[PDB]
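Peer 1: Handing you this structure, nothing more for now.
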8 protein chains.
Amino acid sequence: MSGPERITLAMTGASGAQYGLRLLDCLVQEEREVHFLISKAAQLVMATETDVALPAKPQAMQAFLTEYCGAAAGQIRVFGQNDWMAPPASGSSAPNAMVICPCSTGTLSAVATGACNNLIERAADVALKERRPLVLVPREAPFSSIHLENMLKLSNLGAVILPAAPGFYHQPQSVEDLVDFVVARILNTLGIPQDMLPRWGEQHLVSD
Amino acid sequence: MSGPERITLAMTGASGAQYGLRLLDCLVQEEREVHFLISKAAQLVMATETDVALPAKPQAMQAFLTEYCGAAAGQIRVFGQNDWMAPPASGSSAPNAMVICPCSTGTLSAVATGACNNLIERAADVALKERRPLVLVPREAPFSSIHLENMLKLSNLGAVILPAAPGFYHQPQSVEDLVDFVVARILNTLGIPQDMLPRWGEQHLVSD
Amino acid sequence: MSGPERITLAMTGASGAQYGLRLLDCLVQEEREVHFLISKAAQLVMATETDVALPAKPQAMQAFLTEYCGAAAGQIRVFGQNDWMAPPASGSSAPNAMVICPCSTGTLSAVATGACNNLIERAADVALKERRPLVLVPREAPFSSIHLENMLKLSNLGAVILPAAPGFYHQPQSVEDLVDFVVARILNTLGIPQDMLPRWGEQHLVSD
Amino acid sequence: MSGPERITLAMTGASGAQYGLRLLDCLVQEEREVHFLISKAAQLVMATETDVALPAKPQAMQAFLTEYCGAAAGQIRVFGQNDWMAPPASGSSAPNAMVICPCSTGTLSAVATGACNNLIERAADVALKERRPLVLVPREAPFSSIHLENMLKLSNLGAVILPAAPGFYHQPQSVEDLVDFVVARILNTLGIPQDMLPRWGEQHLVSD
Amino acid sequence: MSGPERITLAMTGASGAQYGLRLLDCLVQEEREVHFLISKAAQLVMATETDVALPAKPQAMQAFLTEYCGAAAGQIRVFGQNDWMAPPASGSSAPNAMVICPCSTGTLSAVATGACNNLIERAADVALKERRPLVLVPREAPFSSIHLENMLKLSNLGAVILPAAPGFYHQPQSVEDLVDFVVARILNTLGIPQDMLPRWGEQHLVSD
Amino acid sequence: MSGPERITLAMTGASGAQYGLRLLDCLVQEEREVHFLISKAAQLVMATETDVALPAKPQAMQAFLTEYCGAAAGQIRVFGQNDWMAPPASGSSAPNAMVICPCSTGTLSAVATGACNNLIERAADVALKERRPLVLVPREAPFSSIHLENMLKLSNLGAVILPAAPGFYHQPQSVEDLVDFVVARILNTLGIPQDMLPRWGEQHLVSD
Amino acid sequence: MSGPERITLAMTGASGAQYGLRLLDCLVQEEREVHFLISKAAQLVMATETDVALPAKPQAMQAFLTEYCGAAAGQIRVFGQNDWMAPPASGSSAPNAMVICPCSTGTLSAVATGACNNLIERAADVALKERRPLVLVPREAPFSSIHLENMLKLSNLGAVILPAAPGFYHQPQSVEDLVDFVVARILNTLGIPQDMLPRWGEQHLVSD
Amino acid sequence: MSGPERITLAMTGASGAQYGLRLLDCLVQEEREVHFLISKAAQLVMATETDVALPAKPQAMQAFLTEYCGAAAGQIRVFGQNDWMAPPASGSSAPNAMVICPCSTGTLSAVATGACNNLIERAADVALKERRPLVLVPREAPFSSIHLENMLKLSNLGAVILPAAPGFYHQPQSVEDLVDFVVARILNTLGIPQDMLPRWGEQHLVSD
Ligand SMILES: CC(C)=CCN1c2cc(C)c(C)cc2N(C[C@H](O)[C@H](O)[C@H](O)COP(=O)(O)O)c2[nH]c(=O)[nH]c(=O)c21
Ligand SMILES: CC(C)=CCN1c2cc(C)c(C)cc2N(C[C@H](O)[C@H](O)[C@H](O)COP(=O)(O)O)c2[nH]c(=O)[nH]c(=O)c21
Ligand SMILES: CC(C)=CCN1c2cc(C)c(C)cc2N(C[C@H](O)[C@H](O)[C@H](O)COP(=O)(O)O)c2[nH]c(=O)[nH]c(=O)c21
Ligand SMILES: CC(C)=CCN1c2cc(C)c(C)cc2N(C[C@H](O)[C@H](O)[C@H](O)COP(=O)(O)O)c2[nH]c(=O)[nH]c(=O)c21
Ligand SMILES: CC(C)=CCN1c2cc(C)c(C)cc2N(C[C@H](O)[C@H](O)[C@H](O)COP(=O)(O)O)c2[nH]c(=O)[nH]c(=O)c21
Ligand SMILES: CC(C)=CCN1c2cc(C)c(C)cc2N(C[C@H](O)[C@H](O)[C@H](O)COP(=O)(O)O)c2[nH]c(=O)[nH]c(=O)c21
Ligand SMILES: CC(C)=CCN1c2cc(C)c(C)cc2N(C[C@H](O)[C@H](O)[C@H](O)COP(=O)(O)O)c2[nH]c(=O)[nH]c(=O)c21
Ligand SMILES: CC(C)=CCN1c2cc(C)c(C)cc2N(C[C@H](O)[C@H](O)[C@H](O)COP(=O)(O)O)c2[nH]c(=O)[nH]c(=O)c21
Ligand code: NA
Ligand code: NA
Ligand code: NA
Ligand code: NA
Ligand code: NA
Ligand code: NA
Ligand code: NA
Ligand code: NA
């Protein structure tokens, strides 16, 4: 298996719920175990931007996402925002890679400062202290200096700052193609195979 | 007239030629004078990502863009990359707002360090020294610390760092809707009217 | 009209509820639209320091403030602390100036770090990213280095740090004169006319 | 009396509830007044790590701790997390020394940034601004750079960063001996007598 | 005696002469020796803001203040701005606490940079080098980054930055109540008893 | 084999000789090759805190530790403090992970500044330059800003700062349980299997 | 008793052995307990600059200094450079103030970086972590930026940097008067009475 | 001639007038042209610490110093504190080395910040901009962080910070020997011959 067996996927309240849902689908299809976390604000983004009717409480949410993605029983493990007995809360847990997608400016802030006010924030704090992968996918424009400083500090500490800034160099034809671009780069960063975005120049041998 | 009469629009070699072409169209439709600059790499992005067959040399390029956008004679003024007798090269010029869209990581770097190696870079240098508007629209993912530090320095100095990171909170249905999101925010930042992206919450009076 | 048409006025839990209430009154009298936000702690400051019996919930609060200030229907628009569909939550909103008066040390902190944990904090974050006015009115003594660093960062980024530190150079005769001093400086900073605090030296022509 | 008459003892959600309970016992035995604060997460640490069945609400908690420690009526004063009318919330209060034991990484963060989101955080903010003692007892491993920067900033500002890192140089024979080591150093830092940890080398007169 | 026997009280040219006069009165009433210093600009503030007719020269000023405050002969010791043979000019002097109230932005600057251009500035320089108390009471709004950086540097070095920012949480009824608030906090910072501002929450035992 | 084949284990003169001895035992049991280094001060810690009678000179020490741990001939390789012909002295050596356990404040300092005054310090210097694992286990309380800055610099450069700060969340019953906690985290950081500390939450599937 | 009961007096290898010997004499005369430490280089300074024939080994040195100063048995306690069982090596010791007089540039460096290579350096490290007094008396000219940065860092952390830079404002008539000036300032900094250097301006009441 | 032909010698108001007078004497004896500057505070130091009755005004002062030092007519050139037509005020002047001896903390500050408030300060500013020698001889103890930062900045910019901290390694027998030590180091720094302080170790050939 290339890449991590387990991914902590946290959705926070930036625009771009579709990115997180598509990533979840792809992780499931790649037979990975996903520890899924979602903020209250992200639930309201999802309701605003999609037709997904996500149940609010963890057990119902787990059953719903398992069906939605065609996952195996136990493959998607949902934890609530104060569930400190979940694996991501401790560095003594089995190792996971972590992705926050989308990453609100507020969660970016919390991670940069070490606020640890809920399980998402603590999970990121743990990832950093244990030197386990941490990928943040912010969606904001403009970025202020506040945002930039927070991203810089985290990138300097080894987090991957991967803005939801899709490329156009494969002539996207739909919204889904642009969503898939970002998801592909997340997967590439994690070392998980993907066939949505070709390997640039792989079959280019010499310059024209 | 709300907003600037003149905009220096520079296209550099990041993905997202469509953003710059759409912005040009909208500026023309808003009856603004555009001083248009394009890098060699941006010409190759445009050829790769679009069906626009842009002529290489400034005079031909000017005639072509005037036709393409339905602009008035003289409305789009194209300057070459070493044309120091063009207005954007001096702070003694009539004031323009400047947008670099898309903004490559290399142009971001040049602007941050003050390299002034061509007219785009010098134009940005001038904007900063004269405290005239400067908006950079980078398209990259991940952002490294190199990128982030350069963006931070410029944001601290009053440039607007506006990543090509479209929002989804108006349920986009096409690639064009996502392009129009970013273009709308550029226009909003410049103070130019636009009717592509509603004013959020304008008719919300009290909380539920 | 000189100055902004719309002001987001946030009250947070520092001492000096009278400053925020007086500012609200003056904004109403100047025919401005006010997007009014108040924290839970500020509600307890107001109950402790004033005889104003402010209702807790936004709709009731809106009706009460409209009566209290003699505002027009629709002139004061109250939003709750999680109301992300309110204008101040997005930079795609119509532009407002923002004042946090009083500004607790905790809200100062949140704004400086980018915490965005409620609508007040997100609104400030938006103001900074969009380069729209942001005035913070802290009331604390002593200021620690924590406070000072947070104020410095924000002032460097263009926020106005306007401490509730009234002057005595017009021989104030009451508490209200000292309240009006601070409110006058807030109005001056926003570019809104006021006749509470004279223009110093306006009719001085030469030195003695 | 050597040392402070009053100690604000805050327990937050790091591992090591035993340290805070032992410190409380020792402070009581030294006839000090304790203003006791505990976070929601710390209540769940205490339930997980000890057999102490602490009641949730302040009045019940006060009665329970008074009995548990053999304190005098009024000696332990419990305040809830939003009780701004408690002494620690204002610098106009009678002076107390403050100890956060254990200190979670999240509370460390809040104190470093000035978040003031509850009474513990505000109490620490007050201690710093008034230059009153503040001792933080973090329990984490590894420490990331996030943690380290926060500790460094606070130590530079005069807080004592006292990690729950017991020494072995008095040949500890039980868990309690290691708990007592840390508690002894806290007491020493506060200037409160203790006879758990000898004064190193006190009766050494010259080198061998 | 709690607190310092001797206080160097310097008045500089910020608004708020009443704060310095009230502090002087309270120090006298607490039987402290005061080494009183006043800048030329502060003399013009006092004449503008009060009805106190302070004589210009030190001997006359000393006699006048002694009468005004009901001080003992020798209790108030006035030194001129170039009087290097006064105690505050040398760290070999008997120890004093020092308060600059009000503290102009210019004196704040001088202290931060070490300018030592007159006895007030040198006295502060001495306080810092000898690690003797130094309290600055600035009165300005807005604070620029210039002001903030200067205050930050000094707070980091152990000075107390105590802005003339009175609280309202004891329902002040007059200007004098607001003056007394600030003076009370100065006295509290110095460790001198005062009965103008109650000890917050002293008789609160448990949360509601 | 998961984790490194070879570990350079350096013991320096902080309290907590038991941690280093237990780690050595566990590494031996996991069939790893250990390049063992010990400072003069650490030898005096070991004699003070344990009943282990460690011989002073490398050959005798090697024979003694081999017996003590039940190691294979050649499995523990002891090098003296000036033995520059030992593998850890050069980056051209076969790769090892390095652990300094316990890590004195003086060795922390030396590593942070690059002092390279003995083989332990040079070995760490090499680890950093070659980007090979380096784990420091300090035992000190309080940590001063000196200590914190040194730890911060090293953590920023990729070293793991793992304080000897055991957790209590598995209800330790002896000193050995607390020693084993820290050793388990060291092993986890190195990627070496251990069964002393469970994987937190591994069999938790959804929130309560 | 004003000032500390115990002083750790370390002599290191800067010029000015007379300062350290005079300080020792004065501390003895003030009935203080002195924990005396001396570096190898300082022994060679003392032999070069004075006629004091100090024995090399701690026991002999203790007997010699006791006689030389007319101290009580037990009043001067000499510890060798590796004597970790001496009080100054641990923060669990009874509190002492510490003076390094003279302070070589190398010891200044060691203290600033936290090197802890001998008992003097460790003792200083302990003083800083425990927030106990630490006074360094460097003697060097010029000071390089290396020296200055080290002094700055330590002064920022609360150490007193007291250069052997005697004043002339009491018209010194001998070398001993200049030695006594510096010793007097050390004593003043520690809060120990001295009658060598008058209190400047004590009997000055008003300006001329 | 080794060393500069012309020296700007400024005396400012630190203790140690004897150092500046002795330096002046030695410069005269070495046949150098001296541009002599003295502050008002330095005149009061000189009157306090010496029996030199220096006239206040430049012409009288010039005649007096010429006699006092046995200088040639024209050799000592005195300029007043506002004499901008003197050579040291412009970098277009013939080059001089500059020494400020003694250097008050206030003049140190002015030089570090660039205040240029009188001819001494402007002269130093000029020296720095022209990269001409600048030696500052401060006399203060303790040095605060204010002082240290100012000295550090200037040393980093190439000024020589030469504290009036005499050495004892040539067994000084009088105050004059200690004065001559500092003066000798100033002369050495300037490259002017002196025979007061031997060249250390010049006739040492090998180690003992
Ligand atoms: C159109 C509005 C109001 C903003 C665009 N977008 C967004 C869309 C929708 C539809 C909602 C509701 C909210 C957002 N926000 C704001 C955000 O959720 C909040 O600041 C919030 O406190 C974040 O908390 P968490 O970190 O999730 O715990 C948010 N935050 C952000 O960083 N980027 C975004 O794109 C947006
Ligand atoms: C798929 C590749 C090779 C990259 C995606 N994209 C891009 C697409 C295409 C199709 C081409 C050709 C080039 C890019 N680049 C690279 C970029 O043009 C260069 O670094 C270049 O030096 C920039 O110079 P200028 O600043 O314009 O003068 C570039 N640079 C950047 O910052 N962002 C991008 O999205 C991309
Ligand atoms: C006399 C006390 C307890 C303090 C004076 N004053 C104040 C008065 C009253 C009467 C109450 C109740 C609270 C305060 N506080 C504390 C403050 O509200 C809190 O830190 C709180 O978390 C702020 O949260 P928000 O930012 O509003 O969400 C507060 N905070 C602050 O920055 N400045 C103040 O003046 C005071
Ligand atoms: C075994 C786990 C999940 C961690 C070890 N330990 C701990 C034990 C237990 C059993 C629980 C439940 C929680 C922790 N935590 C996490 C911590 O409580 C939270 O981040 C929390 O948000 C802190 O909030 P507060 O600052 O108290 O308001 C925590 N935080 C920390 O800084 N150090 C710790 O030792 C641990
Ligand atoms: C209404 C005006 C002109 C300002 C309000 N106020 C003030 C009132 C009055 C009535 C006078 C005359 C002067 C002030 N100033 C300016 C200040 O005195 C000067 O900058 C001055 O150089 C200070 O020198 P010092 O530090 O005292 O030596 C001053 N400076 C300051 O920091 N805060 C103030 O409140 C004011
Ligand atoms: C109870 C005393 C004197 C201190 C507790 N402990 C300790 C215990 C014992 C019993 C001895 C003997 C020494 C220590 N030290 C001091 C330390 O060994 C020294 O600073 C030394 O120079 C370190 O050199 P190395 O880096 O090993 O080369 C030391 N240093 C440290 O960082 N942490 C400790 O816990 C302690
Ligand atoms: C005339 C010489 C060679 C220098 C003047 N003086 C001095 C005098 C004598 C006569 C000796 C022998 C040595 C010095 N030194 C150098 C110093 O001792 C060393 O750098 C040494 O390593 C210091 O180690 P420690 O910190 O004591 O462990 C030294 N160091 C210093 O900082 N200031 C001094 O004044 C002098
Ligand atoms: C015993 C006193 C009051 C101090 C010791 N000494 C000194 C002695 C005498 C006897 C006088 C009168 C003054 C000083 N001072 C203070 C100093 O002159 C002033 O700060 C002054 O503003 C300096 O201005 P300039 O830079 O010369 O323009 C001063 N300043 C300084 O940096 N170092 C000193 O040694 C002393
Ligand atoms: Na928290
Ligand atoms: Na160039
Ligand atoms: Na948040
Ligand atoms: Na808050
Ligand atoms: Na001056
Ligand atoms: Na070395
Ligand atoms: Na060492
Ligand atoms: Na000037």
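Note that Cβ sites are derived from N, Cα and C of the backbone, with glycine treated the same way.
Straight from Swiss-Prot, here's the annotation block:
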BINDING   B:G13, B:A14, B:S15, B:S39, B:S104, B:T105, B:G106, B:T107, B:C116, B:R139  FMN binding site
BINDING   B:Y169, B:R185  dimethylallyl phosphate binding site
MUTAGEN   B:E49 to Q  Severely compromises catalytic activity
MUTAGEN   B:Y169 to F  Severely compromises catalytic activity
Peer 1: Could you measure between B:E49 (mutagenesis position) and B:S104 (FMN binding site) for me? Cα positions, answer in whole angstrom.
Peer 2: 15
Peer 1: Let me know the DSSP-derived helix, strand or coil state of B:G106 (FMN binding site), please.
Peer 2: helix
Peer 1: Quick one: of the binding-site residues B:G13, B:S104, B:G106, B:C116, which have a CB under 8 A from chain A's CB atoms?
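Peer 2: Going by the Cβ criterion (under 8 Å to chain A), the binding-site residues yield none at all.
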Peer 1: My understanding is the cutoff is Cβ-Cβ under 8 Å with a sequence separation of 6 or more in the same chain; which residues meet that for B:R185 (dimethylallyl phosphate binding site)?
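Peer 2: B:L162, B:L197 - these are the non-local Cβ neighbours of B:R185 (dimethylallyl phosphate binding site), listed in sequence order.
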Peer 1: Going by a 10 angstroms cut-off between Cβ atoms, which of the binding-site residues B:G13, B:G106 has the sparsest surroundings?
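Peer 2: Lowest Cβ count within 10 Å among the binding-site residues (B:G13, B:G106) is B:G106.
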Peer 1: Express the distance between the Cα positions of B:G106 (FMN binding site) and B:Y169 (mutagenesis position) as a whole number of Å.
Peer 2: 31
Peer 1: Can you tell me how far the Cα of B:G13 (FMN binding site) sits from the Cα of B:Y169 (mutagenesis position), in Å?
Peer 2: 28
Peer 1: What's the number of neighbouring CB atoms sitting within 10 A of the CB on B:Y169 (mutagenesis position)?
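Peer 2: Taking every protein chain into account, the count is 21.
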Peer 1: Return the residues near B:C116 (FMN binding site) by Cβ distance under 8 Å, restricted to its own chain and a separation of at least 6 in sequence.
Peer 2: B:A110, B:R122, B:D125
Peer 1: Return only the integer: C-alpha distance in Å from B:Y169 (mutagenesis position) to B:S15 (FMN binding site).
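Peer 2: Between the alpha carbons of B:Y169 (mutagenesis position) and B:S15 (FMN binding site) there are 23 Å.
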Peer 1: 10 Å Cβ neighbour count around B:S104 (FMN binding site)?
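Peer 2: The answer is 23 other Cβ atoms.
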Peer 1: State the three-class DSSP label for B:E49 (mutagenesis position), counting H, G and I as helix, E and B as strand, and everything else as coil.
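Peer 2: Once the DSSP labels are grouped into three classes, B:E49 (mutagenesis position) ends up as helix.
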Peer 1: Validating a neighbour-count step here. Other CB atoms within 10 A of the CB of B:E49 (mutagenesis position): how many?
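Peer 2: So the number of other Cβ atoms within 10 Å of B:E49 (mutagenesis position) is 19.
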Peer 1: Sub-8 Å Cβ contact with chain C: please pick out which of the binding-site residues B:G13, B:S15, B:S104, B:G106, B:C116, B:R185 have it.
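Peer 2: Correct list, in sequence order: B:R185.
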Peer 1: Note down the number of other Cβ atoms within 10 Å of the Cβ of B:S15 (FMN binding site), including every protein chain shown.
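Peer 2: Total other Cβ atoms inside 10 Å, all chains included: 22.
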Peer 1: Using only the Cα atoms of B:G13, B:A14, B:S15, B:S39, B:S104, B:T105, B:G106, B:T107, B:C116, B:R139, which the record gives as binding FMN, return the largest interatomic distance in Å, rounded to a whole number.
Peer 2: 22
